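Worksheet for the structure shown next.
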Amino acid sequence: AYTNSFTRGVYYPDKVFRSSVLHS
Amino acid sequence: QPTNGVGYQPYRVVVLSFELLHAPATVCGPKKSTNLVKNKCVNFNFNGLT
Ligand SMILES: *[C@@H]1O[C@H](CO)[C@@H](O)[C@H](O)[C@H]1NC(C)=O
């Protein structure tokens, strides 16, 4: 069987707190 | 061999790489803490970040 990945598999780049911020 | 001579001989190499990062510190200098101030202007050091 098969299916679309949708938006799975995002992960944290580093052990740094950040908040209320857009970053890339 | 001892008969190799200077440039020819074996030499031991250490490379100390470091994970120098803002992530969790675990290996640090011959270094010792103060008390923690709150609500007053201070110089500060955490893990040798300052
Ligand atoms: C996913 O790929 C397979 C072949 O690798 C295909 O048969 C299947 O229809 C695809 N499914 C989707 C959701 O595109």
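By the numbers in Swiss-Prot, the shown part of chain B spans 498-547.
This entry, so its header tells us, was determined using electron microscopy, 4.1 Å.
Every residue gets a Cβ built from N, Cα and C, even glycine.
Quick look at what Swiss-Prot lists:
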VARIANT   B:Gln498 to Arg  In strain: Omicron/BA.1, Omicron/BA.2, Omicron/BA.2.12.1, Omicron/BA.2.75, Omicron/BA.4, Omicron/BA.5, Omicron/BQ.1.1, Omicron/XBB.1.5, Omicron/EG.5.1
MUTAGEN   B:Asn501 to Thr  Reduced host ACE2-binding affinity in vitro
VARIANT   B:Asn501 to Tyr  In strain: Alpha/B.1.1.7, Beta/B.1.351, Gamma/P.1, Theta/P.3, Mu/B.1.621, 19B/501Y, Omicron/BA.1, Omicron/BA.2, Omicron/BA.2.12.1, Omicron/BA.2.75, Omicron/BA.4, Omicron/BA.5, Omicron/BQ.1.1, Omicron/XBB.1.5, Omicron/EG.5.1; May enhance affinity to human ACE2 receptor
VARIANT   B:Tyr505 to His  In strain: Omicron/BA.1, Omicron/BA.2, Omicron/BA.2.12.1, Omicron/BA.2.75, Omicron/BA.4, Omicron/BA.5, Omicron/BQ.1.1, Omicron/XBB.1.5, Omicron/EG.5.1
MUTAGEN   B:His519 to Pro  Increased resistance to human covalescent sera neutralization
VARIANT   B:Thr547 to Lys  In strain: Omicron/BA.1
Quick test of understanding: given the recorded positions B:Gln498, B:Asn501, B:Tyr505, B:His519, B:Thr547, name the ones whose C-beta is under 8 angstroms from chain A.
B:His519
Do you know offhand how many angstrom separate B:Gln498 (variant position) and B:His519 (mutagenesis position) by C-alpha?
46
Secondary-structure category, per DSSP, in which B:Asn501 (mutagenesis position) falls:
helix
Residues near B:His519 (mutagenesis position) in space but at least six apart in sequence (CB under 8 A):
B:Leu546
Quick one: give me the count of other CB atoms within 10 A of the CB of B:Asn501 (mutagenesis position).
9
How many other Cβ atoms are found within 10 Å of the Cβ atom of B:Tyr505 (variant position), counting all protein chains shown?
8
Cβ-Cβ neighbours of B:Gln498 (variant position) (radius 10 Å):
7
Compute the C-alpha separation of B:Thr547 (variant position) from B:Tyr505 (variant position), stating it in Å without decimals.
46
